[PDB]
Number of protein chains: 2
Amino acid sequence: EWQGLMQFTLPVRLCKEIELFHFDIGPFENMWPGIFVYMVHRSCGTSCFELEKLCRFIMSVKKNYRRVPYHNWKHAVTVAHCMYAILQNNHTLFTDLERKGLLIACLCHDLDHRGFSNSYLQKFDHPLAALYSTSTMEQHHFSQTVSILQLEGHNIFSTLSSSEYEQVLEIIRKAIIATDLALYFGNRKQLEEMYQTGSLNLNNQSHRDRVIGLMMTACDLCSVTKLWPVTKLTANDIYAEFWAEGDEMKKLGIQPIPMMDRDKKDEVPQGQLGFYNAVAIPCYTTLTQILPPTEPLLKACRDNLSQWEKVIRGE
Amino acid sequence: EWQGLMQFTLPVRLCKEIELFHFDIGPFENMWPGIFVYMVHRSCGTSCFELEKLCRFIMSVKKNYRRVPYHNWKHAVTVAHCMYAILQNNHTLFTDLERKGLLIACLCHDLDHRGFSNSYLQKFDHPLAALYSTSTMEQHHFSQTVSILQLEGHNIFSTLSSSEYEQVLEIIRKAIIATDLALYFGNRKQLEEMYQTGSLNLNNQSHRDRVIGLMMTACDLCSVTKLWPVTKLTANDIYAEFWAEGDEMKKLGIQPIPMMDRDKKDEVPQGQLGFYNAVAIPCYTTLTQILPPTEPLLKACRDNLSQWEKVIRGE
Ligand SMILES: O=c1ccn(-c2cccc(C(F)(F)F)c2)nc1-c1ccnn1-c1ccccc1
Ligand SMILES: O=c1ccn(-c2cccc(C(F)(F)F)c2)nc1-c1ccnn1-c1ccccc1
Ligand SMILES: [Mg+2]
Ligand SMILES: [Mg+2]
Ligand SMILES: [Zn+2]
Ligand SMILES: [Zn+2]
């Protein structure tokens, strides 16, 4: 099976559509592993990784996402695809090493997620929180990536020099860390200012890491940039995960926040509104200012915001 | 009427096209009864049913479909044909008794449909809802089937033992009930787990029952698997019928849901993309896994889904 992935060929029709931001992987489950291979090949080249190792890596990454409602294998590939479209539209802004790292990082950014937030683990003294005090899950995700890399025949970065091996791990590490939404708000705030004053410079490494940060957020949340019926369905998976967590708290005696409370569904429409206004819109707005070809992301997001506004009005 | 049918020979220029999953019966209206005959002869043999009784039965079946926009005689034969194509492409898996039963089941699965859903009937306290509390129309459909079998000169299962007769009515009954879409979701979900755990055993009768059910669902929805110009037009019949149910609710003065509401005509494309994603795609996806030969159904379904995307996007 991990061999059948090597003889995979992407259908011609899909070769055209995969380039667009709005593309939806959802109806093509059996092709997701192959879709990642294709995307890595178009962005980085066909002789970048050894195909054997690359295919073994990908299959092992799929195996280590759980059967949870939202933070699953589908999510990993969804996030990788959006990165791909960002990279493709701003190709020469990034180095070979960065594109390698960011795609792999997107594929790995939620590895071994259990369906629980950083709040939960920390509040209920889960061992993961004892090990990782800030950005709990995200640190575990990066730890999971290294583990897979160190498996027999799984080290896709074996052709690299020591120097480039370290550089790419660090790129991946910051990238995964950056998907902690707790860190997004500060990041986006800084970038907005640097853009306003005209002080943002891509050759400044810390500015560069900030940009990559924002890119990781945009990709993590891109399911709000898909066509309305796709986003609506994803919303169900997201909320199915939140409610499952809130129920765990109710069993433990403690009342969950509204977002995680299956008894507060009425509040959901207004919760989506709040999320779009406070998080998602300002995310893609800042991104479009820095990387103008990412405009379609902001555009789609605005469409979905507009939709939720109709729901609140009574449709 | 039944006598001109005994004389019927399918024209040779359709002897190959008929075997294709995407075959459209639409241009061949007055051949529909003969096409069924033909499909039965090829899949069960010309020795299976007495030709006189079989012809009488088909014509009574035809007359007991009402002149409704979608749940009519055309749909009955369209669904039967898809079953034909499945059975043909999995030559060895199903028993003689199963094949006899499944074709008859498909042709009868919507008998005497009134163009109203179950919830409509239960809502407004229709005598049929008072009779069958769950799967209301489906239990009526089967009832209509048994009535026609028990007409004079119509019992096509005359040449079966008492035991086989009981088995084949059980096969038909379960298959008709399974076309209740409410039960589809549970069934597909179980089947997915069984494939995933590898615990799916076709020696297990209640596993066969589940598989048969999924095939029923697949055939029932197969209008989403035809060539675009055929799928696009059948959609208009489906919604005509949804809207008539809503109109009836609005005559009575009650608000229907958007699917049935014709003041929501514009949202049909979005409504199609949603349905394909939440219902059609997972159906044929799980069917293809269980029965690899049925893959052309999924492929066709994917092609029509992207067509709706283009409609929504103005392409
Ligand atoms: O649709 C949503 C509603 C709420 N949240 C959310 C999540 C966490 C924190 C917060 C908080 F606002 F509380 F900080 C809000 N995320 C999404 C969303 C849309 C796309 N990905 N995700 C997502 C992001 C992260 C986790 C789950 C889902
Ligand atoms: O094109 C469609 C749009 C919506 N529905 C639908 C039907 C029931 C429930 C739901 C619900 F979304 F509520 F679950 C959606 N079915 C079809 C469709 C495509 C092919 N056959 N049928 C079909 C299936 C069943 C009945 C009539 C038509
Ligand atoms: Mg995460
Ligand atoms: Mg029905
Ligand atoms: Zn994520
Ligand atoms: Zn039907």
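Note that chain A carries Swiss-Prot numbering, so the residues on display, from first to last, are 721-1035.
Technique stated in the header: X-ray crystallography, 2.5 Å.
Cβ coordinates are placed from backbone N, Cα and C, and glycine is handled just like the others.
Database features, via Swiss-Prot:
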ACT_SITE  A:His791  active site, proton donor
BINDING   A:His791, A:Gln992  3',5'-cyclic GMP binding site
BINDING   A:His795, A:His829, A:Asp830, A:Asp940  divalent metal cation 1 binding site
BINDING   A:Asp830  divalent metal cation 2 binding site
MUTAGEN   A:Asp830 to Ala  Loss of activity and of zinc binding
MUTAGEN   A:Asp830 to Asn  Reduces activity 1000-fold
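Feature annotations (Swiss-Prot) mapped to structure.
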{"residue": "A:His791", "record": "active site, proton donor", "Cβ within 10 Å": "22"}
{"residue": "A:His795", "record": "divalent metal cation 1 binding site", "Cβ within 10 Å": "20"}
{"residue": "A:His829", "record": "divalent metal cation 1 binding site", "Cβ within 10 Å": "30"}
{"residue": "A:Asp830", "record": "mutagenesis position", "Cβ within 10 Å": "25"}
{"residue": "A:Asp940", "record": "divalent metal cation 1 binding site", "Cβ within 10 Å": "22"}
{"residue": "A:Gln992", "record": "3',5'-cyclic GMP binding site", "Cβ within 10 Å": "23"}
Worksheet item: Tell me, by DSSP, whether A:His795 (divalent metal cation 1 binding site) is helix, strand or coil?
Response: helix
Worksheet item: At the Cα level, what's the spacing in Å between A:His795 (divalent metal cation 1 binding site) and A:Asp830 (mutagenesis position), rounded?
Response: 8
Worksheet, complete the sentence: A:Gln992 (3',5'-cyclic GMP binding site) to A:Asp830 (mutagenesis position), Cα to Cα, whole Å, comes out at 22
Fill in: Length of the line joining the Cα atoms of A:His829 (divalent metal cation 1 binding site) and A:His791 (active site, proton donor), in Å
10
Worksheet item: Quick one: what's DSSP say for A:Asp830 (mutagenesis position), helix, strand or coil?
Response: coil
Worksheet item: Under 6 Å from ligand 5 by Cβ, which recorded positions from A:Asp830, A:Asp940, A:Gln992?
Response: A:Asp830, A:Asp940
Fill in: Cα-Cα distance linking A:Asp830 (mutagenesis position) and the residue listed as 'active site, proton donor', given in Å to the nearest integer
7
Practice prompt. Please report how many Å separate the Cα atom of A:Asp830 (mutagenesis position) from that of A:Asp940 (divalent metal cation 1 binding site), as a whole number.
Written response: 10
Worksheet, complete the sentence: A:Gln992 (3',5'-cyclic GMP binding site) -> DSSP, reduced to three states, gives helix
Worksheet item: Taking the centroid of the Cβ atoms of A:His795, A:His829, A:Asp830, A:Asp940 (divalent metal cation 1 site), which other same-chain residues have Cβ within 8 Å of it?
Response: A:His791, A:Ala796, A:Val799, A:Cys826, A:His833, A:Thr899, A:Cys939
Item to complete: May I ask which of the recorded positions A:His791, A:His795, A:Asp830, A:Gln992 have a CB within less than 6 Å of any atom of ligand 3, listed in sequence order?
Response: A:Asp830
Worksheet item: For A:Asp940 (divalent metal cation 1 binding site), what is the secondary structure state per DSSP, taken as helix, strand or coil?
Response: helix
